[PDB]
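Scroll down for the structure; my scribbles are underneath it.
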Amino acid sequence: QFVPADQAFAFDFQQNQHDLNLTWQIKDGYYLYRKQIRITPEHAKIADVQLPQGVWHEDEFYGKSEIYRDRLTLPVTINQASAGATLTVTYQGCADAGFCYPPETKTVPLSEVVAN
């Protein structure tokens, strides 16, 4: 069951001005590592991102780790974003079947936002 990474972890975003929501639809039997998520803005300023509380799991890769299953919803606050600004979103997930996908990076185009 080594399906394409984007089928196991369906990533999408929706922005309404200062509010950005990042979503991952996580196929049953797969999970994301909380600690492997990285969000980096380029030409934009965002509020601190608080990763939500997940569940604890144990595997041979990292032993005891906090993971996310089913779906991950992550709100992000854009305080300022110049034209052409982007958000680099990196994450990594594995399959209960016994294998991990490599980290994946998505570039989110941010709509311009005037500060404050």
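The residues of chain A that appear here are 29-144 by Swiss-Prot count, in order.
So this one's X-ray crystallography, 1.9 Å, going by the header.
Backbone N, Cα and C atoms are what each Cβ position is placed from, and that goes for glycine too.
Looking at Swiss-Prot, you'll find the mutagenesis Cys122 to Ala noted as follows: Loss of activity. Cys122 (mutagenesis position): 21 other CB atoms within 10 A of its CB, across all protein chains.
Under its mutagenesis annotations, Swiss-Prot gives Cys128 to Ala the following note: Loss of activity. When secondary structure is read from DSSP and collapsed to three states, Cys128 (mutagenesis position) falls in the strand class. Here the Cβ of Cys128 (mutagenesis position) has 16 other Cβ atoms within 10 Å, regardless of which shown protein chain they belong to.
Counting in whole angstrom, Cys122 (mutagenesis position) lies 4 from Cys128 (mutagenesis position) by their C-alpha atoms.
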